[PDB]
Amino acid sequence: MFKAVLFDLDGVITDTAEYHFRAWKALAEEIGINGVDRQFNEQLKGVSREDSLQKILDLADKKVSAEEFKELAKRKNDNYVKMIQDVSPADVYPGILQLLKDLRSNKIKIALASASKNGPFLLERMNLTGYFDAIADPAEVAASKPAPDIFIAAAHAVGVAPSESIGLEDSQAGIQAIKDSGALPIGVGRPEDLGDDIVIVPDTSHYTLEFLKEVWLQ
Ligand SMILES: [Mg+2]
């Protein structure tokens with residue numbers, strides 16, 4: 001049986017999509033760029049901060065120096081961090097808390113493998129820190145998803161090989177990263193984004209210990 005489960009944060013444990021959206025909107029409003037509405041924000045989901053900022057500047061063909069770019073990116077982040085002060089246990093996705101409890105009572109290691117620079121803060125706000133055996137520090141890994149580095153680091157941090165682990169993710173790049181780490185992916189979402197070759201559940205309420213055991217056996 002698997003010895004560890006490696007969790008991404010966003011799209012598995014929770015999301016902060018409304019807060020990122022409000023941050024970018026607020027920034028666009030500040031600088032007088034029209035177009036940054038909910039529909040447009042779909043093009044920013046899971047995209048890097050710098051790429052998201054450039055997409056917004058492009059709406060107005062707007063040209064900016066390195067330092068100005070840096071400052072607008074900082075401004076959006078400051079926005080975002082202020083807004084996530086309201087994250088709470090109610091932000092935990094369906095099924096995850098019970099999964100965590102069951103994993104822990106069966107002595108299965110639990111690790112975070114998230115690019116989020118606010119991972120530990122977010123886990124504290126959701127009251128989930130006591131379940132985590134480790135949090136892979138995204139600042140200490142050479143390469144980001146779909147590179148496997150973060151999943152390797154996470155499994156190693158809890159004393160296991162990735163081949164002993166299940167990885168849970170909602171993105172194609174995450175699922176690839178899990179695959180190449182040597183852990184077993186189980187995706188949440190749809191095959192059109194994630195691929196046909198891995199097990200997928202429609203939502204996180206399907207992530208149960210019983211189900212992860214059935215996948216591992218199979
Ligand atoms: Mg994710």
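Quick reminder: no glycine exception, Cβ is built from N, Cα and C everywhere.
Under 8 Å, Cβ to Cβ, and six or more positions away along its own chain, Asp8 (active site, nucleophile) finds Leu112, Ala113, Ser114, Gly167, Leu168, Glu169, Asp170, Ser171, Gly174. Taken from Swiss-Prot, the feature active site, nucleophile covers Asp8, and the record attributes it to a curator's inference.
Taking Cβ-Cβ distances under 8 Å and a sequence gap of 6 or more within the same chain, the neighbours of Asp10 (active site, proton donor/acceptor) are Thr16, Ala17, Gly46, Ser114, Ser116, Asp170. Classification of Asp10 (active site, proton donor/acceptor) by DSSP places it within a strand. Annotated active site, proton donor/acceptor per Swiss-Prot: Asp10, in sequence order.
Taken from Swiss-Prot, the feature Mg(2+) binding site covers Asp8, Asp10, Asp170.
What Swiss-Prot lists as beta-D-glucose 6-phosphate binding site is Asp10, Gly46, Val47, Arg49, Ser116, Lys117, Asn118, and the listing cites experimental evidence.
Following the DSSP three-state reduction, the secondary structure of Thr16 (mutagenesis position) is coil. The mutagenesis experiment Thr16 to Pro is recorded by Swiss-Prot, whose note states: 500-fold reduction in the rate constant for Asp-8 phosphorylation by beta-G1,6bisP. 6,700-fold reduction in the apparent rate constant for cycling of the phosphorylated enzyme to convert beta-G1P to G6P. 13-fold increase in the estimated rate constant for phosphoryl transfer from the phospho-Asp8 to water.
The Cβ of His20 (mutagenesis position) lies under 8 Å from the Cβ of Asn41, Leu44, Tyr80, each of these being in the same chain and 6 or more residues away along the sequence. Where Swiss-Prot documents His20 to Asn as a mutagenesis experiment, the accompanying text is: 300-fold reduction in the conversion of beta-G1P to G6P in the presence of beta-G1,6bisP.
The annotation that Swiss-Prot gives for the mutagenesis experiment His20 to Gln reads: 8-fold reduction in the conversion of beta-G1P to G6P in the presence of beta-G1,6bisP.
A C-beta separation below 8 Å, combined with a sequence spacing of at least six in one chain, links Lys45 (mutagenesis position) to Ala17. The annotation that Swiss-Prot gives for the mutagenesis experiment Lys45 to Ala reads: 20'000-fold decrease in catalytic efficiency.
According to DSSP, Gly46 (mutagenesis position) is assigned to coil rather than to any helix or strand. Counting every protein chain shown, the number of other Cβ atoms lying within 10 Å of the Cβ of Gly46 (mutagenesis position) is 16. Mutagenesis annotation in Swiss-Prot: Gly46 to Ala, described as 1'000'000-fold decrease in catalytic efficiency; the structure shown retains the original residue.
Quoted from Swiss-Prot, the note attached to the mutagenesis of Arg49 to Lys states: 1'000'000-fold decrease in catalytic efficiency. A 10 Å cutoff on Cβ-Cβ distances gives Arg49 (mutagenesis position) a total of 17 other Cβ atoms nearby, all chains included.
The number of other Cβ atoms within 10 Å of the Cβ belonging to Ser52 (mutagenesis position), over all protein chains shown, comes to 21. One mutagenesis experiment catalogued in Swiss-Prot, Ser52 to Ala, is accompanied by this note: Wild-type activity.
The Cβ of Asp170 (mutagenesis position) has 21 other Cβ atoms within 10 Å, all protein chains considered. Here the residue is the original one, while Swiss-Prot reports the published mutagenesis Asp170 to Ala with the comment Impaired, but active with an increase in the affinity for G1P.
Proximity of the mutagenesis positions (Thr16, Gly46, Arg49, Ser52, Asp170) to ligand 1: a Cβ under 6 Å from the molecule is found for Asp170. The most densely surrounded of the recorded positions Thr16, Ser116, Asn118 is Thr16 (count of other Cβ atoms within 10 A of its Cβ).
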